[PDB]
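I have placed the structure first, in the form of structure tokens, so that the comments after it can refer back to it.
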Amino acid sequence: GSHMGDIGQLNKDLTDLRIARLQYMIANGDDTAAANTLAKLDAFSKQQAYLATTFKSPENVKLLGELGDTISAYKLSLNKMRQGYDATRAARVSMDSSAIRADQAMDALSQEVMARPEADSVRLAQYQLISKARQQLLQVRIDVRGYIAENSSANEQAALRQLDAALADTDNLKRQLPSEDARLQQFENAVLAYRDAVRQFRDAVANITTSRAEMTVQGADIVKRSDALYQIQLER
Amino acid sequence: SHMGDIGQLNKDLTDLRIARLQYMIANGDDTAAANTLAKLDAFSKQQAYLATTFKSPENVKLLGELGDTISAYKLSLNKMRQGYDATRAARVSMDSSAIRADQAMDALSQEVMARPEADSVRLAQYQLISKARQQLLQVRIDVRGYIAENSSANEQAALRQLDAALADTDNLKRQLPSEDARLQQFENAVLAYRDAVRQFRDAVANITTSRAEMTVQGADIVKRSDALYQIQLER
Ligand code: NA
């Protein structure tokens, strides 16, 4: 009954892989957890390969072949999820740096105005406008971070609309303060890059969700075939 | 046939472990909580069923041990659920306190313009009001960073930055002695916000604790279930 035992080891390896992959997502797809998942996958793959050499009956060797095919597909889906998580990380890094660049551009502009020898009433009006723009972008960051924490289409779309509204108002501000165009453009270009990064984060979340949906199917398929190997052995 | 019955038990167990992790991935939302509760009593039911049909004393005791761990698991899962509820409550509280603070700061900056004074003084005042506004906005960004990624580093950075905001809000009253009432209103709201960040932090701790407990319970349940399975196999 040793072969029945071998299948026990395989089915345990499967559960362990499924648990590991969910842990990986819980850990926000971090590199440490990715290592652990890759390990559980290799343990499961190694055991499939091992039994492919030791089982002898044609229907068993074939079922093991089928299991091996799904394991190959699973490795590809898992790779896509990993690329997905890397892309969300890269996007977040890009958002942080683009935001800082934007704020610094407004920071430099505000102190360039506080330095100017023009009328106080003029400086006051200008400072009010600039601060309103800085704070609008900060609220956009709050919305985007809300979306990063909770990836709903509702949070996505709200963030995207509010970001476009800030870009629109930045266009307008350029017309209102033409003397400061050079600076406003620094700002706007950074906000445009920030928007590119938010879109990249959104697209990466989609790829993660797609891969997950794929491994859900593969897991169900692997469970099915491994169950069938088990039943054959039990029948002996 | 009893071997098959344990088969069902072991499958229900896996389905429960899978469901509970899905629950956490779903940010502990009520829909996935419902699904987890459902997998839990499917497994509980199978334990209870088998407790009536298995006859060997050693099997019956194994099923009783399983049942005890199920009872503990339900309590831990309940603690996790309460934690997610608390994180959600704290977030609601953070949002409302932030809005209240911002409105107080709006009313402060707009009964500043209604007062007759020099423009240079008006420019100096708006500079520090805006400085305080943006400071709190940045704190919210830090706190949302923490909500997305619950690290000790993110936690502590947010807490420090929040304490610096409260410190500067005391200083702002020194610089705008005329507006002490309104700044106190602002300060109250930021203190309440801090209370809420701390409440969120404590609830995360409780989720983590219950998670660690269910990890242990799961390994205990797997062990006992495997033992039932081996008895049938050697039979
Ligand atoms: Na009050």
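Here, residue 1 is simply the first one shown, and the rest follow in order.
Method of determination (from the header): X-ray crystallography, 1.8 Å.
Any Cβ shown, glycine's included, is placed from N, Cα and C.
Take the CB of A:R18 (mutagenesis position) and look out to 10 A: across all protein chains shown you find 22 other CB atoms. Quoted from Swiss-Prot for the published mutagenesis A:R18 to A (Swiss-Prot position 60): Abolishes binding of malate, fumarate, oxaloacetate, succinate, isocitrate and butyrate. Decreases binding of citrate.
Less than 8 angstroms from the CB of A:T216 ((S)-malate binding site) sits no same-chain residue that is six or more residues away. The (S)-malate binding site annotation in Swiss-Prot covers A:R18, A:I19, A:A20, A:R21, A:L22, A:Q23, A:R212, A:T216.
Here A:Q23 ((S)-malate binding site) comes close to A:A33, A:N36, A:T37: these same-chain residues lie at least six apart in sequence, with C-beta atoms under 8 angstroms from its C-beta. Residues annotated as succinate binding site in Swiss-Prot: A:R18, A:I19, A:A20, A:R21, A:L22, A:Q23, A:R212.
The DSSP secondary structure for A:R21 (mutagenesis position) is helix. Cβ neighbour count for A:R21 (mutagenesis position): 25 (other Cβ atoms within 10 Å of its Cβ, all protein chains included). What Swiss-Prot says about the mutagenesis result for A:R21 to A (Swiss-Prot position 63) is this: Abolishes binding of malate, fumarate, oxaloacetate, succinate, isocitrate and butyrate. Decreases binding of citrate.
Classification of A:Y194 (acetate binding site) by DSSP places it within a helix. Neighbour list (A:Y194 (acetate binding site), Cβ cut-off 8 Å, at least 6 residues apart, same chain): A:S94, A:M95, A:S98, A:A99, A:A102, A:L163. Look at Swiss-Prot and you will find A:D96, A:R141, A:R145, A:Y194 tagged as acetate binding site, backed by experimental evidence.
A:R141 to A (Swiss-Prot position 183) appears in Swiss-Prot as a mutagenesis experiment; the accompanying note says: Decreases binding of acetate. Does not affect binding of malate. Taking a C-beta cut-off of under 8 angstroms and a sequence separation of 6 or more, A:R141 (mutagenesis position) has the following same-chain neighbours: A:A99. Under the three-state DSSP scheme, A:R141 (mutagenesis position) falls in the helix class.
Taking the Cβ of A:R212 (mutagenesis position) as centre and 10 Å as the limit, one finds 18 other Cβ atoms among all the protein chains shown. In Swiss-Prot, a published mutagenesis experiment is listed as A:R212 to A (Swiss-Prot position 254), annotated Abolishes binding of malate, fumarate, oxaloacetate, succinate and isocitrate. Decreases binding of citrate. Does not affect binding of butyrate.
Using CA atoms as reference points, the recorded positions A:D96, A:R145, A:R212 were checked against A:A20 ((S)-malate binding site), and the closest is A:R212. In the shown protein chains, 20 other C-beta atoms lie within 10 A of the C-beta of A:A20 ((S)-malate binding site). For the pair formed by A:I19 ((S)-malate binding site) and A:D96 (acetate binding site), distance between Cα atoms is given as 33 Å, rounded to the nearest Å. The shortest Cα-Cα distance from A:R18 (mutagenesis position) to any of the recorded positions (A:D96, A:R145, A:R212) is found for A:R212. Non-local contacts of A:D96 (acetate binding site) by the CB criterion (under 8 A, 6+ apart in sequence, same chain) are absent. Using a cut-off of under 8 A between C-beta atoms, the recorded positions A:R18, A:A20, A:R21 that neighbour chain B are A:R18. Candidate binding-site residues: A:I19, A:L22. Fewest other C-beta atoms within 10 angstroms, A:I19.
When Cβ atoms from all protein chains are considered, those within 10 Å of A:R145 (acetate binding site) total 23, not counting its own.
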